[PDB]
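Note sheet for the following structure.
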Amino acid sequence: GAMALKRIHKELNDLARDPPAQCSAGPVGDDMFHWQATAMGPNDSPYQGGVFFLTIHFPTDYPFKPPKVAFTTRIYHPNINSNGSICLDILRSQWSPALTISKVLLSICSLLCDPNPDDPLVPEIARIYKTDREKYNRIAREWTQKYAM
């Protein structure tokens, strides 16, 4: 409804004035409830140099339920699967209406920087992140080259 639209317009205005990261985000054409985003791979992470696209869908009762957020660029990460689904607490149980799309993107960039291997969406990637960090970084760099450049 109208409260949601008003909140989404406010968050868009704020994001243009103070972008989170390295990120961009905003509506796909005239649809205020479906956005595209991009995130740069953080410097000093294995994703450095990549650009990663995301899709965002705001629910009709925003801001009192979370937006749906998924990657459309492939990425090698313990908490992001081959469908681009993201395991991130604030997109589920830990949502609050005090969060905004800018805060969500900051949290997703932090997650790229520092995974949660105890919440393994991709069990093997979570495993190697723990047991062989250098091998994880190497494969994540390789996938950045393959998919995100």
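Counting starts with 1 at the first residue shown.
This deposition comes from X-ray crystallography, 1.5 Å.
Each residue, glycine too, has its Cβ placed from N, Cα and C.
According to Swiss-Prot, the features are:
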type	residues	note
ACT_SITE	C87	active site, glycyl thioester intermediate
MUTAGEN	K65 to A or E (Swiss-Prot position 63)	Strongly reduced interaction with CNTO4
MUTAGEN	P66 to A (Swiss-Prot position 64)	Abolishes histone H3 ubiquitination and decreases interaction with PHF7
MUTAGEN	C87 to A (Swiss-Prot position 85)	Catalytically inactive. Loss of ability to promote FBXW2-mediated GCM1 ubiquitination. Inhibition of TNF-alpha-induced degradation of NFKBIA
MUTAGEN	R92 to A (Swiss-Prot position 90)	Abolishes histone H3 ubiquitination and decreases interaction with PHF7
MUTAGEN	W95 to A (Swiss-Prot position 93)	Abolishes histone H3 ubiquitination and decreases interaction with PHF7
MUTAGEN	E124 to K (Swiss-Prot position 122)	Abolishes histone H3 ubiquitination
MUTAGEN	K146 to E (Swiss-Prot position 144)	Abolishes histone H3 ubiquitination
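Spatially, by CA atoms, the mutagenesis positions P66, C87, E124 include one closest to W95 (mutagenesis position), and that is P66. Cα distances from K65 (mutagenesis position) to the mutagenesis positions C87, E124, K146 are smallest for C87. The mutagenesis positions examined here are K65, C87, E124; by Cβ neighbour count within 10 Å, the least packed of them is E124.
Rounded to the nearest whole angstrom, the C-alpha distance between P66 (mutagenesis position) and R92 (mutagenesis position) is 7. Around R92 (mutagenesis position), the C-beta neighbours below 8 angstroms that are at least 6 residues distant in the chain are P66. The least crowded of the mutagenesis positions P66, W95, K146, judged by other CB atoms within 10 A of its own CB, is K146. In the three-state DSSP classification, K65 (mutagenesis position) falls within coil. DSSP classifies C87 (mutagenesis position) as coil under the three-state reduction.
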